[PDB]
Amino acid sequence: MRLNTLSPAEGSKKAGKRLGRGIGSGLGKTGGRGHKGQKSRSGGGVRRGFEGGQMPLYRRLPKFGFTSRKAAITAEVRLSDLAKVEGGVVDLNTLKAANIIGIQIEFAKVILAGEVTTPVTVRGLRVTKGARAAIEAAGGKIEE
Amino acid sequence: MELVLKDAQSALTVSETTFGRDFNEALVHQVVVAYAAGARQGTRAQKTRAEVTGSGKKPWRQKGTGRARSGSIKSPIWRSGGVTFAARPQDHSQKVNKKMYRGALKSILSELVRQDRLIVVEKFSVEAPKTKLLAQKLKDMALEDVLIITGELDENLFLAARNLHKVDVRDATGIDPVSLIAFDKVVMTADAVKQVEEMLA
Amino acid sequence: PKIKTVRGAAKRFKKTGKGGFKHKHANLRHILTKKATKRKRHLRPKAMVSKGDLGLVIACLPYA
Amino acid sequence: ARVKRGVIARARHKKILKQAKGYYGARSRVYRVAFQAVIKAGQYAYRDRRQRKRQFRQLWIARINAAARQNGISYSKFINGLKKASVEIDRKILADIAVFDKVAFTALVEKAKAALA
RNA sequence: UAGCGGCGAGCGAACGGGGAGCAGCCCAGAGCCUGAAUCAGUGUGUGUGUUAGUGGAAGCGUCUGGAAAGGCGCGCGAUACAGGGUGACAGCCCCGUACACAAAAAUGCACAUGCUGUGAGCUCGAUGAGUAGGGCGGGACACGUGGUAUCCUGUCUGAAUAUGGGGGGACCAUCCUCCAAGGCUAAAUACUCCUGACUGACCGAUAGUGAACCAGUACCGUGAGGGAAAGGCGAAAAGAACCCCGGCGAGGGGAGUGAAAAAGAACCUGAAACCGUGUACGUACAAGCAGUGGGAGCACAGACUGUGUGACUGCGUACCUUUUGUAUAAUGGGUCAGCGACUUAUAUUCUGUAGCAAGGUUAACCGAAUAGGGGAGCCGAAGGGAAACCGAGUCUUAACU
RNA sequence: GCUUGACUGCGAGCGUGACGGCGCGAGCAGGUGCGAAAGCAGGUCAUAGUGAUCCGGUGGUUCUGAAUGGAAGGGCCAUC
Ligand SMILES: [Mg+2]
Ligand SMILES: [Mg+2]
Ligand SMILES: [Mg+2]
Ligand SMILES: [Mg+2]
Ligand SMILES: [Mg+2]
Ligand SMILES: [Mg+2]
Ligand SMILES: [Mg+2]
Ligand SMILES: [Mg+2]
Ligand SMILES: [Mg+2]
Ligand SMILES: [Mg+2]
Ligand SMILES: [Mg+2]
Ligand SMILES: [Mg+2]
Ligand SMILES: [Mg+2]
Ligand SMILES: [Mg+2]
Ligand SMILES: [Mg+2]
Ligand SMILES: [Mg+2]
Ligand SMILES: [Mg+2]
Ligand SMILES: [Mg+2]
Ligand SMILES: [Mg+2]
Ligand SMILES: [Mg+2]
Ligand SMILES: [Mg+2]
Ligand SMILES: [Mg+2]
Ligand SMILES: [Mg+2]
Ligand SMILES: [Mg+2]
Ligand SMILES: [Mg+2]
Ligand SMILES: [Mg+2]
Ligand SMILES: [Mg+2]
Ligand SMILES: [Mg+2]
Ligand SMILES: [Mg+2]
Ligand SMILES: [Mg+2]
Ligand SMILES: [Mg+2]
Ligand SMILES: [Mg+2]
Ligand SMILES: [Mg+2]
Ligand SMILES: [Mg+2]
Ligand SMILES: [Mg+2]
Ligand SMILES: [Mg+2]
Ligand SMILES: [Mg+2]
Ligand SMILES: [Mg+2]
Ligand SMILES: [Mg+2]
Ligand SMILES: [Mg+2]
Ligand SMILES: [Mg+2]
Ligand SMILES: [Mg+2]
Ligand SMILES: [Mg+2]
Ligand SMILES: [Mg+2]
Ligand SMILES: [Mg+2]
Ligand SMILES: [Mg+2]
Ligand SMILES: [Mg+2]
Ligand SMILES: [Mg+2]
Ligand SMILES: [Mg+2]
């Protein structure tokens with residue numbers, strides 16, 4: 001182990017394409033751009049979703065729906081997150097302190113995802129049917 | 001893990017994770033390379049055809065003169081024209097994940113112990129701030145190219161070191177993988193080794 | 001700098017569980033009375049983007 | 001990292017020019033021309049290794065025809081007779097024998113004639 | 001992202017969070033007590049810079065060499081082995097460097113202090129009207145007039161005034177929050193004509209500034225303006241006394257200097273194109289991409305093979321580009337030398353590889369600084385639906401086989 | 001002659017398109033018409049009779065509603 005005995009893993013560093021350095025290189029004269037077109041040109045090419053002029057798919061098809069502002073402030077909790085908090089009470093504030101839900105999160109739901117072993121008291125949160133059953137089995141409590 | 005000491009011939013227990021792990025060469029190499037990249041300064045710049053000092057007028061008319069068609073005197077294919085892809089000052093600093101860095105350090109430390117390049121001692125203080133004294137001590141310890149890692153900061157030791165280019169005295173907080181690899185031997189004080197273990201975990 | 005989204009594409013497409021894109025069918029917007037009810041019914045539900053245009057959609061929506 | 005390219009460029013040119021020694025005019029003096037000439041020579045050499053094989057066989061056949069006729073038999077007939085007689089002597093050797101050993105060639109011809117009829 | 005947008009191309013927040021820095025005041029006014037805090041100028045004293053500077057360690061012998069700083073021996077200094085010179089590469093030869101000191105005078109910044117101006121605290125008040133709103137036309141807000149809140153105003157109007165008024169994205173009610181139409185205010189932020197120090201996986205004379213050189217010069221232009229080329233003898237001029245040819249030339253040959261003048265100022269090296277002198281071989285009956293395969297002779301070098309030439313002979317219409325297709329009478333190149341074109345930054349995806357793994361990782365910033373802190377955030381572990389919402393399901397539908 | 005199947009929700013599975021799409025479809029649920037009944041009927045013997053998106057208009061709505069309650073605007077469904 002000297003500064004002239006170390007070496008990278010095989011496959012770590014790969015050879016960097018150098019365009020336009022002669023015939024043997026492979027990427028010879030043209031540099032893998034074929035022969036004179038728009039794409040051949042420096043700066044050449046066409047913007048995203050351009051189809052020669054055809055009405056592009058993102059325009060062909062109709063716009064739909066709207067964005068909900070309450071969805072931005074809802075969140076979804078896991079039973080593994082019911083264990084990740086500290087204590088035995090799961091409020092919004094407690095979850096936030098734990099760092100599980102985001103700060104501007106008015107509402108949260110406990111979903112049956114993962115598993116809860118310790119007894120936990122879910123207070124003031126919506127809980128899905130499977131999650132509620134799981135928590136009860138764990139020996140927990142849910143209250144509004 | 002257990003390192004016997006030179007001065008007292010007494011053992012010192014350490015973590016197997018820190019001082020007895022495998023040497024992951026690829027990881028170590030990446031970390032050292034990153035260190036070098038970070039150390040570079042990267043201050044340079046050429047002039048693009050934009051920046052080269054001159055007028056932006058057409059040297060001669062597009063057609064007629066029979067000369068090849070020229071547009072600017074600052075062209076990159078002209079003598080005293082711009083550099084085509086002129087450099088700017090750039091930051092060559094690579095990120096290294098904390099865990100990756102720590103692992104690399106662990107591997108290097110382990111390698112040193114295996115290779116018998118890590119020498120542990122109870123204390124490596126010099127009495128005066130005198131290069132002559134430090135040199136004599138090193139000779140007595142048999143050493144020449146060495147990184148003396150100390151726990152607590154020592155003024156006499158640091159000053160004495162200053163003029164020996166083969167010798168380098170560091171605080172245990174300021175160790176770095178390139179330095180460890182570079183220096184022929186590494187002499188850690190007992191406090192320093194303990195501190196390093198605490199740091200690395 | 002950050003790549004910008006094609007906002008029209010964002011409006012018209014939404015990503016699914018594996019990484020497809022559902023979209024609303026064309027032709028159910030105006031003159032309807034001539035269109036047959038069966039056709040209208042079929043057009044009503046959403047539809048996955050085909051294999052051909054998936055790439056184009058992906059280019060349009062880099063943060064989708 | 002300004003890689004000046006004088007030394008390499010000149011070495012490369014010099015190698016090509018050296019290869020093009022002995023060519024008339026700019027084909028031995030002026031790089032562009034010399035290089036063109038060198039490439040051409042290479043192409044010719046490849047062709048002519050093949051053509052060399054062809055030519056020498058042609059020469060051997062001509063010599064053997066002359067010798068066989070001197071011994072009163074055409075080349076084709078002589079070759080057929082030899083083939084019949086199971087003589088595997090190849091025609092480089094046959095030509096050499098004809099040139100330098102008339103008795104041996106005559107003996108061979110006799111064998112061919114006997115085998116033929 | 002939400003939004004804006006021929007809903008195209010594109011533009012693009014805020015709320016909220018983490019940091020840097022954090023300083024609050026005064027007038028619309030008078031009574032009291034009143035030189036009371038603060039701020040500014042101005043003298044004086046102290047401290048610390050700045051504008052000259054001082055000291056600053058320790059090596060000789062031998063070999064090669066023009067010369068030692070190199071080789072080989074044996075020593076010494078080092079809070080000084082940064083750096084630069086000196087006849088080749090020097091810790092100890094010189095200048096410095098670490099470190100310790102220094103200002104008659106002028107002056108920056110601190111306090112301390114004197115003088116001048118400056119006015120603190122209490123009670124009672126007062127609380128910015130052609131203004132806020134509005135109509136018309138524009139503009140600014142991410143916001144293009146749209147359902148468009150908010151800000152500015154060219155034009156025409158025009159309130160209430162704390163029992164009051166503004167905002168909370170058309171608008172109304174409730175609730176919350178603030179007080180416009182008067183001002184001042186350090187820090188964290190931006191930049192470098194200029195001054196000093198230091199640094200570079202920056203250039204090294206076609207590069208780096210246009211300019212290493214008497215360069216914004218020569219030169220060009222009426223003018224605004226454009227705008228070059230051009231570095232190197234030697235360690236030291238020791239820069240060639242004297243003689244000779246020559247026009248009391250130029251130029252050269254000796255001589256001398258020097259390590260070297262094929263280092264002589266047209267000066268380090270001194271390539272290529274291009275032009276000569278000499279020698280070997282070939283060539284004046286022979287038709288073309290000028291080579292290549294075969295190949296005689298001749299010359300040379302060694303003891304037959306190497307080299308040089310190439311009579312004669314088979315085959316053989318350059319290169320690039322562009323094209324269905326070029327010897328093409330299609331393009332480009334007089335040649336040489338130097339330079340001349342897939343880069344960089346940031347986002348995103350896939351592949352390899354390393355780390356950790358249901359977790360991974362930090363950004364600004366802080367930091368005896370590539371350590372460590374910082375988890376604000378971001379991606380992932382759950383999807384369905386336009387959405388409310390539901391959730392290993394969900395949407396469709398009255399319900400789904 | 002009697003009628004409104006010129007139904008509503010869906011739809012195994014196929015055809016045809018680079019795609020946008022276009023076409024055929026037994027069967028299931030609801031509710032109907034003719035037939036004594038078996039049955040047939042989701043327009044016409046079939047193949048032309050047509051126009052994406054955007055931007056709006058009209059009606060409905062158990063979605064949304066920028067402090068809160070509404071509303072505007074947006075969405076969804078039908079349609080121009
Ligand atoms: Mg290739
Ligand atoms: Mg190829
Ligand atoms: Mg390509
Ligand atoms: Mg081309
Ligand atoms: Mg073409
Ligand atoms: Mg092309
Ligand atoms: Mg361009
Ligand atoms: Mg958080
Ligand atoms: Mg002009
Ligand atoms: Mg330049
Ligand atoms: Mg860090
Ligand atoms: Mg509609
Ligand atoms: Mg001095
Ligand atoms: Mg000194
Ligand atoms: Mg010496
Ligand atoms: Mg020299
Ligand atoms: Mg006021
Ligand atoms: Mg107004
Ligand atoms: Mg208004
Ligand atoms: Mg207002
Ligand atoms: Mg509101
Ligand atoms: Mg040069
Ligand atoms: Mg220049
Ligand atoms: Mg110049
Ligand atoms: Mg005269
Ligand atoms: Mg003279
Ligand atoms: Mg010389
Ligand atoms: Mg010279
Ligand atoms: Mg020459
Ligand atoms: Mg002749
Ligand atoms: Mg001729
Ligand atoms: Mg020969
Ligand atoms: Mg020939
Ligand atoms: Mg072609
Ligand atoms: Mg043609
Ligand atoms: Mg041809
Ligand atoms: Mg031509
Ligand atoms: Mg060409
Ligand atoms: Mg030409
Ligand atoms: Mg990439
Ligand atoms: Mg990867
Ligand atoms: Mg009936
Ligand atoms: Mg018909
Ligand atoms: Mg449109
Ligand atoms: Mg419009
Ligand atoms: Mg409507
Ligand atoms: Mg509501
Ligand atoms: Mg509301
Ligand atoms: Mg509504």
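Per the header: electron microscopy, 3.0 Å.
Just so you know, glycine gets a Cβ as well, placed from its N, Cα and C.
One mutagenesis experiment named in Swiss-Prot is B:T131 to I, and its note says Does not regulate the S10 operon; assembles into ribosomes in vivo. Mapped onto three states, the DSSP output places B:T131 (mutagenesis position) in helix. B:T131 (mutagenesis position) counts 16 other C-beta atoms within 10 Å of its own C-beta, drawing on all protein chains shown.
Swiss-Prot lists B:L134 to P among its mutagenesis entries, and the accompanying note reads: Does not regulate the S10 operon in vivo.
In this structure, B:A160 (mutagenesis position) is part of a helix by DSSP. Around B:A160 (mutagenesis position), the C-beta neighbours below 8 angstroms that are at least 6 residues distant in the chain are B:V126, B:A128, B:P129, B:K130, B:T131, B:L133, B:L134. Listed in Swiss-Prot as a mutagenesis experiment, B:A160 to V is described as follows: Does not regulate the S10 operon; assembles into ribosomes in vivo.
For the mutagenesis of B:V167 to D, Swiss-Prot gives this note: Does not regulate the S10 operon in vivo. The structure shown keeps the original residue. Counting only residues at least six positions away in the same chain, the Cβ atoms of B:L134, B:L138, B:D145, B:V146, B:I148, B:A161 sit under 8 Å from the Cβ of B:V167 (mutagenesis position).
The note that Swiss-Prot attaches to the natural variant B:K63 to E is: In strain: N282; confers erythromycin resistance. Ribosomes bind erythromycin poorly and have reduced peptidyltransferase activity. 50S subunits assemble normally, even in the presence of drug, but assembly is cold-sensitive at 20 degrees Celsius. In the three-state DSSP classification, B:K63 (variant position) falls within coil. Other Cβ atoms within 10 Å of the Cβ of B:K63 (variant position) number 7 in total over all chains.
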DSSP state at B:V167 (mutagenesis position), helix/strand/coil: strand
